[PDB]
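Participant: Next up is a structure, given as structure tokens.
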Amino acid sequence: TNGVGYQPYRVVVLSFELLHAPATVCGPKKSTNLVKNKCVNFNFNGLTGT
Amino acid sequence: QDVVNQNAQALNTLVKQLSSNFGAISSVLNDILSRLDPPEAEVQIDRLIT
């Protein structure tokens, strides 16, 4: 019966760490095969660049 | 030799000036562009650009 201000809110803090270390948790990409000796634009494990 | 090294120091410092955040949250442009939405990323981009 309590008011809105006193209801229980379930809370979850999702503390990532975005950093150098080898990533272990990330999104569902297709992860295609590479190409070599011809310059491409990669999303090479989140280090997107050409 | 002195003018050669003095010019080289100028160029080397110019290059090394990239690493600085200038108050942004990152230094490499693709990452600040790759983990922030446009309306939020634009201000960080502007600080780094200036």
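All residue numbers given for chain B refer to Swiss-Prot; the residues shown span 949-998 in order.
Cβ coordinates come from backbone N, Cα and C, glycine included.
Pasting the feature list from Swiss-Prot:
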VARIANT   B:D950 to N  In strain: Delta/B.1.617.2, Mu/B.1.621
VARIANT   B:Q954 to H  In strain: Omicron/BA.1, Omicron/BA.2, Omicron/BA.2.12.1, Omicron/BA.2.75, Omicron/BA.4, Omicron/BA.5, Omicron/BQ.1.1, Omicron/XBB.1.5, Omicron/EG.5.1
VARIANT   B:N969 to K  In strain: Omicron/BA.1, Omicron/BA.2, Omicron/BA.2.12.1, Omicron/BA.2.75, Omicron/BA.4, Omicron/BA.5, Omicron/BQ.1.1, Omicron/XBB.1.5, Omicron/EG.5.1
VARIANT   B:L981 to F  In strain: Omicron/BA.1
VARIANT   B:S982 to A  In strain: Alpha/B.1.1.7
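Looking at the shown structure, what environment does each listed feature sit in?
Facilitator: Taking the Cβ of B:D950 (variant position) as reference, no residue of its chain lies under 8 Å away while being at least six apart in sequence.
A sphere of 10 angstroms centred on the C-beta of B:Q954 (variant position) encloses 9 other C-beta atoms.
Using a 10 Å radius centred on the Cβ of B:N969 (variant position) and all shown protein chains, the other Cβ atoms total 12.
B:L981 (variant position): 14 other CB atoms within 10 A of its CB, across all protein chains. Secondary structure at B:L981 (variant position), as computed by DSSP, is coil.
Counting only same-chain residues at least 6 apart in sequence, none has a Cβ under 8 Å from the Cβ of B:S982 (variant position).
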Participant: Listed in sequence order, which of the variant positions B:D950, B:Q954, B:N969, B:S982 sit with a CB under 8 A of chain A?
Facilitator: B:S982
